[PDB]
Every structure is written in structure tokens, then in C-alpha cells.
Amino acid sequence: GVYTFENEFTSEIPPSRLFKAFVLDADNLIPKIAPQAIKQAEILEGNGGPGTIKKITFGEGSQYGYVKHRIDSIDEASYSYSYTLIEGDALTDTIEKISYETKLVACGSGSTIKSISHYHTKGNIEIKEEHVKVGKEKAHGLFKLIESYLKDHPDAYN
């Protein structure tokens, strides 16, 4: 009952930088470089692995106030990250849940990151493109900030 789409992007940054930069410090990396994209975010429980719950806070005087992001599992061995949006303007009012999984792999130019998008709709309801486009475009925008950061600051969490 979900639309899964596989996407990927190449980078000149080893999988090890992006890796720590998108799961360990991402919540210290995203706001640093991406003040325009995301306002801020901090973990409530865990460090960014399975059993971890993340809470993101958007602009005060904005449409979005608060949202709960739940993490599913990280395999540092593979540098994989899977999480799921439980509630918030993330699921509007007609959505059940939205899951996103991304794995970083080293490529001949650096590392090609594969980002999976899954929009789990309910009943006959359906997730629009413009909906996942704005949410994903932002999410991608953050990884965009961080990407630049490691190539300029690969010293993250190391």
C-alpha cells in the first residue's frame, strides 16, 4: 500500500564522512549549514540508531510547529539508515505513515548514495507528488548542506 522509489546521487566524499555526517552529527550538521532548509533537530532518545527517537522543531511562526521522527535501524557495517515519520504535518491528516531508507556506498568518484522513498497511503487515499517533492526536496536539501560540509569538513565525529 506504498509507492517505493529508488534514487541515487554520486559524491566525491568517502562513505565514512557522509555516514557520520548524516546519522551521528546530522542533527548538528544540518542546522549549521542548512539554517535555510531545516531550523533545528535533536535526539530525544538514543544517538541515531535503532530504538532512537528524533524530534525536529521548525520555525516558531510557521505552518509547521513540531514533528516526531522515529528511527528504525543503522548498520554502520553497511552505513545504512532507515527511519519512519510517525506524526506531524508529515502525514498531513489523510496519511498513515512515510518511510525513508538511505545507504551510502563508495564509488569510483567517491561514494554514491542510494535514497529510497516510500509513501504509505491508507485506504483509497494516496500521496501526491507535490507532497513528497516538497518534503523530499527539503530532506535532500539538508543532505546537500552536509555533503558540502564533509568535503570542506570531513573531520565530523571522527
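Chain A is numbered as in Swiss-Prot; the shown residues are, in order, 2-159.
Header entry for method reads solution NMR.
Using the three backbone atoms N, Cα and C, a Cβ is placed for every residue, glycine included.
Cβ neighbour count for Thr11 (mutagenesis position): 12 (other Cβ atoms within 10 Å of its Cβ, all protein chains included). According to Swiss-Prot, the experimentally introduced change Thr11 to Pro is described as follows: Reduced capacity to bind specific IgE leading to attenuated allergic reactions in human; when associated with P-11, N-58, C-113 and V-114.
According to Swiss-Prot, the mutagenesis experiment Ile31 to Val carries the annotation: Reduced capacity to bind specific IgE leading to attenuated allergic reactions in human; when associated with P-11, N-58, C-113 and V-114. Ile31 (mutagenesis position) carries a helical DSSP state (H, G or I).
Around the Cβ of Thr58 (mutagenesis position), the same chain contributes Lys40, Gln41, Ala42, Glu43, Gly66, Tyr67, each under 8 angstroms and 6 or more positions distant in sequence. In the three-state DSSP reading, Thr58 (mutagenesis position) counts as strand. Listed in Swiss-Prot as a mutagenesis experiment, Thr58 to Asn is described as follows: Reduced capacity to bind specific IgE leading to attenuated allergic reactions in human; when associated with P-11, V-31, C-113 and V-114.
Among the mutagenesis entries in Swiss-Prot is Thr113 to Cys, noted as: Reduced capacity to bind specific IgE leading to attenuated allergic reactions in human; when associated with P-11, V-31, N-58 and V-114. Around the Cβ of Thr113 (mutagenesis position), the number of neighbouring Cβ atoms within 10 Å comes to 16.
Record note (Swiss-Prot) on the mutagenesis of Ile114 to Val: Reduced capacity to bind specific IgE leading to attenuated allergic reactions in human; when associated with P-11, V-31, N-58 and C-113. A sphere of 10 angstroms centred on the C-beta of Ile114 (mutagenesis position) encloses 23 other C-beta atoms.
In the three-state DSSP scheme, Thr113 (mutagenesis position) falls into the strand class. Shown in sequence order, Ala38, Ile39, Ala42, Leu143, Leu146, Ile147 are the residues of the chain, 6+ apart in sequence, with a C-beta less than 8 angstroms from the C-beta of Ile31 (mutagenesis position).
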